[PDB]
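Shown next, in structure tokens, is the structure this report addresses.
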Amino acid sequence: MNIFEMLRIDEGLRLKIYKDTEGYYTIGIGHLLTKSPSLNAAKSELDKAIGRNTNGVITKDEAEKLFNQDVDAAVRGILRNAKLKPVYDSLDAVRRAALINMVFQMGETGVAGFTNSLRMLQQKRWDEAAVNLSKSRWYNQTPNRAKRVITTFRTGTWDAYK
Ligand SMILES: [Cl-]
Ligand SMILES: [Cl-]
């Protein structure tokens, strides 16, 4: 299992514009298009992202391409972030994937806001960190996915994904 297969399971794949759990326009493997209510503003961002007139529909290759860009951007955002970088450097390979998953879903800013949990992770206080991570809007809104990520942080194995 790796970051790509993990996110593919959490996000799914859809070749037509759809609305995410928050009601925002999305396409492919969790690629957010816009927070704007306009389906036309979405089609426009999509065409811009792909470099062609898509009329709201993309192929599997196009989806994978966006996905490779998004995972790359998530890692690079973590490495450039003064709050995230030290956390990431301290973790083993599996737990690193867990942190990447949160950043992809919520953005660097949002994750950097989990101050207390980040501190606990750095200190390798696994159980404590899992409890603090659960007291969040994130856990209450997307409980099955949050449990999977949290278990990954608690155990350091891919069990939740098998
Ligand atoms: Cl883009
Ligand atoms: Cl969920």
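Think of each number as a place in line: the chain as shown, counted from 1.
The backbone N, Cα and C atoms fix where each Cβ goes, and this holds for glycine too.
Listed features, source Swiss-Prot:
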- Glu11: active site, proton donor/acceptor (ACT_SITE)
- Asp20: active site, proton donor/acceptor (ACT_SITE)
- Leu32, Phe104, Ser117, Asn132: substrate binding site (BINDING)
- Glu11 to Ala, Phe, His, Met or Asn: Complete loss of enzymatic activity (MUTAGEN)
- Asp20 to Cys: Nearly no effet on specific enzymatic activity (MUTAGEN)
- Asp20 to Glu or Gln: Loss of 99% of enzymatic activity (MUTAGEN)
- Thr26 to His: Facilitates transglycosylation more effectively than hydrolysis; covalently bound substrate (MUTAGEN)
- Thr26 to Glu: Complete loss of activity at neutral pH; covalently bound substrate (MUTAGEN)
- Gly30 to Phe: Almost complete loss of enzymatic activity. The enzyme is destabilized by 1.5 kcal/mol (MUTAGEN)
- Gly30 to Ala: Almost complete loss of enzymatic activity (MUTAGEN)
- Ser117 to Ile: 500-fold decrease in enzymatic activity (MUTAGEN)
- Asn132 to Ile: 5-fold decrease in enzymatic activity (MUTAGEN)
- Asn132 to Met or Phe: 2-fold decrease in enzymatic activity (MUTAGEN)
Which chain-mates of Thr26 (mutagenesis position) that are at least 6 residues away have a CB under 8 A from its CB, listed by sequence?
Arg14, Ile17, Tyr18, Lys19, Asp20, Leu32, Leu33
Could you tally the C-beta atoms, other than its own, that fall within 10 angstroms of the C-beta of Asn132 (mutagenesis position)?
19
DSSP three-state assignment for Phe104 (substrate binding site)
helix
For a quick check of understanding: given the listed substrate-binding residues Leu32, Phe104, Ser117, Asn132, what is the maximum Cα-Cα distance in angstrom, as an integer?
27
As a whole number of Å, the Cα atom of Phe104 (substrate binding site) is distant from the Cα atom of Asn132 (mutagenesis position) by 20
At a 10 Å cut-off from the C-beta of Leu32 (substrate binding site), count the other C-beta atoms across all protein chains.
16
Cα-proximity to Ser117 (mutagenesis position), 10 Å cut-off, over mutagenesis positions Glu11, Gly30, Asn132
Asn132
Hey, how far is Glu11 (mutagenesis position) from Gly30 (mutagenesis position), Cα to Cα, in Å?
5
Ranking the mutagenesis positions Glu11, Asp20, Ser117 by other Cβ atoms within 10 Å, which is at the bottom?
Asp20
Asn132 (mutagenesis position) sits from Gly30 (mutagenesis position) (Cα to Cα, rounded, in Å) at a distance of 26
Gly30 (mutagenesis position) -> DSSP, reduced to three states, gives coil
